[PDB]
Amino acid sequence: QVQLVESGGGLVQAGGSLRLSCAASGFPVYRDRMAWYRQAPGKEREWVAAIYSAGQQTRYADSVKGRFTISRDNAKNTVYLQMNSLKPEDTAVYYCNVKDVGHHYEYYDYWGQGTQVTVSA
Amino acid sequence: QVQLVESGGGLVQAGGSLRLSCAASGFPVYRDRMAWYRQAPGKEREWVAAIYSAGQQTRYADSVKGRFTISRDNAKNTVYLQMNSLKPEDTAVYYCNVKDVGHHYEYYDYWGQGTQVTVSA
Amino acid sequence: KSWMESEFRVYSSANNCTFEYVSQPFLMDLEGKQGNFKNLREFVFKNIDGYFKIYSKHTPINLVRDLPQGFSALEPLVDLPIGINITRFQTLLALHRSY
Amino acid sequence: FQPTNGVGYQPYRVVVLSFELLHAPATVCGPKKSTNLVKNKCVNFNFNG
Amino acid sequence: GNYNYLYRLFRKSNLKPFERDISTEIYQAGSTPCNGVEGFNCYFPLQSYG
Amino acid sequence: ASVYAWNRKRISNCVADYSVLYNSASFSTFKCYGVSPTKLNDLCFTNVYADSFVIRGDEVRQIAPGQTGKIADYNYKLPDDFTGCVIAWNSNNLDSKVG
Ligand SMILES: *[C@@H]1O[C@H](CO)[C@@H](O[C@@H]2O[C@H](CO)[C@@H](O)[C@H](O)[C@H]2NC(C)=O)[C@H](O)[C@H]1NC(C)=O
Ligand SMILES: *[C@@H]1O[C@H](CO)[C@@H](O)[C@H](O)[C@H]1NC(C)=O
Ligand SMILES: *[C@@H]1O[C@H](CO)[C@@H](O)[C@H](O)[C@H]1NC(C)=O
Ligand SMILES: *[C@@H]1O[C@H](CO)[C@@H](O)[C@H](O)[C@H]1NC(C)=O
C-alpha cells in the first residue's frame, strides 16, 4: 500500500527557515513527478512546485522562485523541502501529491495530509 | 466502432455453473468466429475456445471438452458462456475476442475488458 | 627517436555515421628516410551504382625517374557497399614535427 | 511495474525492426543455406547466385 | 454491418485456376502443429468482410 | 531507454539470423507486417532500424500500424504502410524491483 506522510512546519517569525519532509512508502520516489501545493484559509488553491526525474529538473510557481529549494533521496526514500527567508504571504497549508495511471488510462492522485506553516511579521 | 463488454464472473466453489455475457455493439454476433481466451499472471496467452458459423461450429481445448458451453443471441447481440464443473487451475482473466480487417491489410484483435474468475476447491 | 600519433586534424566532429571498416592489423615504419624512391603504389578508385571499388597494386622499382617499363595489372582490393555521392576528393598527408 | 501488478501492466521489452531499401547497396543479409556438395554427378548447383 | 461474406486468408500455396476451397482447418503458421487448435502461430484462415 | 526516447540503432553490413529469432519462442508477440517471416532469412536489406523501448503489456498490441493509444499518438506512431516486424517479450524476471 502506498502511504505518504508530511512532517515539519508550524508557526515562525519573519526571516526564518523551514524544512518539510515528504516520506512515501510502497513506491520509490524515483519516478515521473512529485508535486507540492499550497492552500490558504479562504483562498483559491494553486499549483506551487514540482520535481521531475526527467527533462527539466524542477518547476516552481512565479511567487516562490529564488527563495525555495527541494531535494530527494531514493536510498532513504524521502523528499526534503527547504524554504529560506519566509514571508507573511507563505502562511498556508502545504500538501504533497503524487500521480499514478490505471489500467483504463484513469489517473489516481495520491493526496497528502499537509502541514500548516504560519509566518509572522 | 466495435465495442465489447464482459459481465459476470467472480469467485465460486468448484462444481457449480457460472454465466458470462459478452455484449457486442457495432457488429452482429453472427460472423466468422467468436473466441474466448484466458490469461493468468506469469504465463503466456493461449487459445481457449472458439465458435464458428461455418464448418464445425465450436472448438475447445482437448482438456476442457464437455465442461464449457457457448452460445450466441442475435436478437440482443450477445455471446453467452456457461461454464460448469470448474477447477481451481481455471482462475484467470477471461476475454471475448473478435478479429476485424482494415483497409490496408491490418488485422485487429478486438477484446473486451475481461472478467476475473476464481475457483476454490 | 620514436614516432607516435599526436594530431588528427582531419575533422572536428563526426555526426550520424553509417559505416566503419578496419583492415588487417600491422605496424608500418613512420620514420622519415631519405634517398631515391623505391616503392610505387598504384590505386584506382571508382564509384559506380552505390559501390566504391578500390583496386591496388604495389611494385618495387630500382630507378630514379619516370615509371617502370614493364606492364602491371591492378588487382581488386576492396568493395564498399556504401552508396554515398562523390564529386570531389583530396589526399590526407602526414607532416613531420621535430627539432 | 509492481511485482503484484497484473500481466497487462507488466513490463514488456519491445523492439521494432524496420527494413529500408533505397538506391543504395543491400547491406544486411540473412544467413545462407549450405548444402553438401557432390561431385561426378549431373546435379543442379547455385554458387553465389 | 454484414459479416456473412467470408474470404480465406491463409493457405499453403496459391489456388490453381478455377479452384474451389472449403476446408476450415487451422493453418500452421509456425512449427507447432495446430491439430485443430488455435493459439500462437495458429489462426483461422477465414475472415469476414467489414 | 524510455518509450518517448525510444532507442534507435542502425544495422548494416552483416549477416542477420532471423530463423533463430523466429524459432526462439521466447518472445510473447511476433508480428511482421509487409514482410514474410519465413523469407526474412532469404532477403537482403539496405538498412535495418532497431527501435527498442519498454512498455506495459496491454500496450504491446498498440505497437502496430493503424493502432491508437497514448504511446502510439505521443511516443511512437507507425505508418499505415509500415514495412517491418515487431517483437515484444515480457521482462518481469529482469524488470521486477522491490516497490
Ligand atoms: C538472451 O540470450 C539468450 C542466449 O544467448 C537467448 O536465448 C534464450 O535465453 C533464455 C534465457 O536466457 C533461455 O531460457 C532460452 O532457452 C534461450 N534460447 C531460446 C531459443 O530462447 C535469449 O533469447 C536472449 N534474450 C533474452 C531476452 O533472454
Ligand atoms: C618515447 O618517449 C615518449 C615519452 O618520453 C613515449 O610516449 C614513447 O612511447 C616513447 N617511444 C617508445 C618507442 O617507447
Ligand atoms: C543524420 O540524419 C540524416 C541522415 O543522414 C542527415 O540528414 C543528418 O545530417 C545526419 N546527421 C546529423 C543529424 O547530425
Ligand atoms: C549526387 O548529387 C545530388 C546530391 O549531391 C543527388 O541529388 C544526385 O542524384 C547525385 N547524383 C548521382 C549520379 O548519384
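Residue numbering for chain D follows Swiss-Prot; the residues present correspond to positions 497-545, in that order.
Using N, Cα and C of the backbone, Cβ positions are placed for all residues, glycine too.
In Swiss-Prot, a mutagenesis experiment is listed as D:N501 to T, annotated with the note Reduced host ACE2-binding affinity in vitro. Remark: D:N501 (mutagenesis position) has no non-local neighbours by Cβ distance under 8 Å and separation of at least 6 in sequence. Under the DSSP three-state reduction, D:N501 (mutagenesis position) is assigned to coil, being neither helix nor strand.
One mutagenesis experiment named in Swiss-Prot is D:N501 to Y, and its note says Increased binding affinity to human ACE2.
According to DSSP, D:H519 (mutagenesis position) sits in a coil region rather than a helix or strand. According to Swiss-Prot, the mutagenesis experiment D:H519 to P carries the following note: Increased resistance to human covalescent sera neutralization.
According to Swiss-Prot, the natural variant D:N501 to Y carries this note: In strain: Alpha/B.1.1.7, Beta/B.1.351, Gamma/P.1, Theta/P.3, Mu/B.1.621, 19B/501Y, Omicron/BA.1, Omicron/BA.2, Omicron/BA.2.12.1, Omicron/BA.2.75, Omicron/BA.4, Omicron/BA.5, Omicron/BQ.1.1, Omicron/XBB.1.5, Omicron/EG.5.1; May enhance affinity to human ACE2 receptor.
Quoted from Swiss-Prot, the note on natural variant D:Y505 to H is: In strain: Omicron/BA.1, Omicron/BA.2, Omicron/BA.2.12.1, Omicron/BA.2.75, Omicron/BA.4, Omicron/BA.5, Omicron/BQ.1.1, Omicron/XBB.1.5, Omicron/EG.5.1. Applying an 8 A CB threshold to same-chain residues 6+ apart, the list for D:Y505 (variant position) reads D:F497, D:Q498.
Of D:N501, D:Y505, D:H519, listed as recorded positions, those near chain F by the criterion of a Cβ under 8 Å from one of its Cβ atoms are D:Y505. Residue density at D:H519 (mutagenesis position): 8 other Cβ atoms are found within 10 A of its Cβ, drawing on all protein chains shown.
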